[PDB]
Amino acid sequence: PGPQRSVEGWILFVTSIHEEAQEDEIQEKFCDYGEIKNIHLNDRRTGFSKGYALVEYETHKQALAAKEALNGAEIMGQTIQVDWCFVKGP
Amino acid sequence: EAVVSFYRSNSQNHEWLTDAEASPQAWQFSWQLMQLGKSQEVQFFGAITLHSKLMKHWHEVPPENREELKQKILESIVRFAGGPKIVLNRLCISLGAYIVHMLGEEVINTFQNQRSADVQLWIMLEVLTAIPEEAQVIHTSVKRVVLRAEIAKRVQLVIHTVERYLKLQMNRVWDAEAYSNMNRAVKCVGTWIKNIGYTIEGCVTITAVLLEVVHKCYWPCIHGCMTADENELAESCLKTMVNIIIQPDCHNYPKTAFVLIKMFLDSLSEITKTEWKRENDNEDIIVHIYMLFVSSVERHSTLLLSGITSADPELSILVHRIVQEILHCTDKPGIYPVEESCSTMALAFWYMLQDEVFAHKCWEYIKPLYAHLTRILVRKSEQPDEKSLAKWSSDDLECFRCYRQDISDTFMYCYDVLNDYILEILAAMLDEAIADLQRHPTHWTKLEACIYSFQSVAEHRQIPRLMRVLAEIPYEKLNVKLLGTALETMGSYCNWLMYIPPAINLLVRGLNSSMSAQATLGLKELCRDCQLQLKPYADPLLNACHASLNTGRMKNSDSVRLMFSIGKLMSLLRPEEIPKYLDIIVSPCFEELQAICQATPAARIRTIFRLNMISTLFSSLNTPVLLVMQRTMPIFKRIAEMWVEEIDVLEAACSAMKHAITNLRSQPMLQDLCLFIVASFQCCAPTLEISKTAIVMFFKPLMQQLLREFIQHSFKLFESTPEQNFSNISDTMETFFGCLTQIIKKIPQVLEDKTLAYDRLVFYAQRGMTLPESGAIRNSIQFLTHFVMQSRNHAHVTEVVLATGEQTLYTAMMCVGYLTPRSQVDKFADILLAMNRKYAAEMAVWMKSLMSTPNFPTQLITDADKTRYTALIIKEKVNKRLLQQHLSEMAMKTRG
Amino acid sequence: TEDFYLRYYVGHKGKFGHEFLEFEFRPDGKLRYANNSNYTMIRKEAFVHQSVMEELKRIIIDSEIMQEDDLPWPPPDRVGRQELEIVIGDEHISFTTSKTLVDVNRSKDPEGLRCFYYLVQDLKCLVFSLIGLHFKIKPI
């Protein structure tokens, strides 16, 4: 393991995101911990969501704060799983 | 105390003992289970219990007896200091985790209490280190932020302390137990650095101290092989330093960053130089020093890059100095695996810089480096001289291969800097490589390495030189190694060829020697990418190949790929010549098989080869061949009888059959298939594999009859004793259904055949799920899930569904809580979902009836929690993951 | 069980060069990505976190693209060549087809190709979001 800083900042990979989940929902519980540099919510076969999102925070303090505080989040019915998106080695 | 039996066989039995660690009696039996005079084996289990309980069941704790728990843990620690090691450490960590919970002074009194002499300090240190890591997992019913916040407030104490201890030890005698305690010390710090964050500005003190600690470990041995104790202590000192610079926040501290880096560099240089000596004493120290530099650059890209251009004098020097260390590191002598373990470190580093500059003048400023590096690589790209005659073990050789992969990747990357320039250097090194063998013909290492360097860049005048050089090189004169590379490097250049005539010359030649497989790969590559171009030589190669196969010298395994090249070469043949070539190249394969048809384990092999050979030739020839198959279909029947009992040969023949059958769609083959399959059926997994494959390409009579026979025969095998055979039947159960599932989606009008006995199908399909195979359960499930799908569209089939309605969901709920392994539970949310989309209403009822109104979906689960799970399951028809969550929770609550 | 491995490739080797898009997910969680477009060769590599490997897997398991086979499928043609190699646990697959509403229908199994070309999009979209943030740009 070991998080990796991305050009834009630190990124988290949110898993277990509701299928009807829209940018508004994810953008609702992830702005409270900092000014997210960017956000990403990946649709297919007319399915509104793909169940995951790449939330990016300018800092790392916020990224972690969120990673720990938003790990059990239960939005749109389902609970989520927040992890560091990019690690630095095998 | 039954845990003892488990220690002699932990793996194949756990479950019992584990949940016993969950029950509150776990608190009562732990301290008793780890008494005096008892076995260390269970005492460790007594300790792990208290530990898991302190982190997992703080919810089952009496706030009234909180301190008692501490005094309780403190006494044990006293008893076990000097007793069993593993245990003490466990008690220490138990004491720590305890403290974690009291955070919301504790960390300060802990230290005070402990600040045998030696042991005492070990205890404290272990205790304090285990603290920041427990807080990482320990469930404190407190927001993470405040659990982190509380701890972050006592960092300075921790370090300043350790930093104080060390210096204090810098004056006293370094006892064996002293190194060890100093290790815990330095490690303690490090752990707190990656777990909890502290400003780099306060790490300069310790940074420096650790540095001198390192030195005190390296310099006495120089006059350089040190004891493990000095080495462990050194590493830990180094790792902590790494942890210090890598911190996430440090990047914004250009000031402390330069300071620390400058001291790392100006203090570690010496040691590096001394180990760059050839009398290797420690490869361990240099890896961590080189690692630390390489890493400290990664964490501070801006300082490094800005120093290059903005050129703050303090930075241009620092940066160049940091790169010189890493460049040296990269250029370090010896093969990666045996002489110098630092090559990876340096390659990791260049990647970062190369990608960082591509994502200004830095590009031009990196060119020199990049160029120089390339050379170094090829230098390390040099295989081990047979001088050492590979006194290495395959491990090393296997790992070197991996190494080379990373080394050729690095090559690639630097190619992005100079699209052609790299090609120049490689040439230069090849020209020298010429003057290497020229003066000493034993210098094949430089020839193979240079060639290797070119092949490394084969994924993008300098190039043809390479080709000519390859032709000139008398491969029969130097080590076999050159022939394999030469040929392999040429294969990679398949594209650039589209110079082909000599390519063939080399490949065909390479077949003559030991390394046939290599030439094989090379040939196959050429055939696949530049067929049109080889048309003139198709008549030649094709025949040269048939000859090369004649000697039994060529490996059958490898000889198969040659069959690929042949088939591809045949395509480029003239009308007249094709069949005669096929006859000259296929007849032997069948007759050989035919001879065996005469009618063993030695024969089984020959049977497989000949079968695969065709299978392959067919595969590549599908790019007609019908006449070949027509007169062949009968022999597969014959082979099947010989192979009736051996799936190995069976699968081999079928594959062959399949690949040739592919040509027909794009019709006389269908007949012998039903004959060949009617012999096969007369119920191994490959058999049904083709039936499906055949069926799916015929989307009417030919198909319907074969599928109908397909279902009815499967049952016969499925009719074996349900209890054991069915378990034993896992392979076929998965396959059968996997095929009946694929046959459904495509070839859908098939569900239309009222003939098919579905009640029977589902009968068994519901069993499989309830099977003992870890994965075959998905097939049954997957099958049913796709039936319910089409079933909503055909009354005919809908019937079957209606009947199997509550039965299936019953079968599902049984496994999900009482029969299916804990992990294969999610695989069921598919059918439960397929039933809500087509039969929401019905499913809503079959669910309430089996869950809310049953005596026992399970005895333990609560009527309350049972009714709610039953509600959610029927409400979610848009999410499958949700089902997996609702499903799982209940699954747990169900089994208990 | 640790056998997870994903790879993809789709390009045409015409007279004008080898245009392409080929990325790969290594067992250790290393995500190398390469793509040469002719409106330039963009190399990229990175270690995605455990969870990303999990999602790649989930998407694969739900698309049941592990059951399908390219046997009846359209092999690579003068225009293109698509490759897919997945391995999960003790099951390894690798497909061969050409790039591409009617062409898929006219294929032996349009349902086979539809699932395949459908997962690819699911993977394409992911590897792109991954890279598009680590380095600030997708391919054009």
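Following Swiss-Prot, chain C shows residues 3-41, 45-105, 108-147, kept in their order.
Heads up, the Cβ atoms here are built off N, Cα and C, so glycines get one too.
What Swiss-Prot says about this protein:
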MUTAGEN   C:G19 to R  In allele mago-1; zygotic lethal
MUTAGEN   C:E21 to K  In allele mago-93D; expression of rolled/MAPK in developing eye and wing tissue is severely reduced, and photoreceptor differentiation is impaired
MUTAGEN   C:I91 to T  In allele mago-WE7; zygotic lethal
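All features noted in Swiss-Prot, drawn onto the structure.
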residue: C:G19; record: mutagenesis position; CB count, 10 Å: 12
residue: C:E21; record: mutagenesis position; CB count, 10 Å: 16
residue: C:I91; record: mutagenesis position; CB count, 10 Å: 22
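Missing residues between C:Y41 and C:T45: 3. Distance between their CA atoms: 9 Å. The two recorded residues, C:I91 (mutagenesis position) and C:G19 (mutagenesis position), have Cα atoms 28 Å apart.
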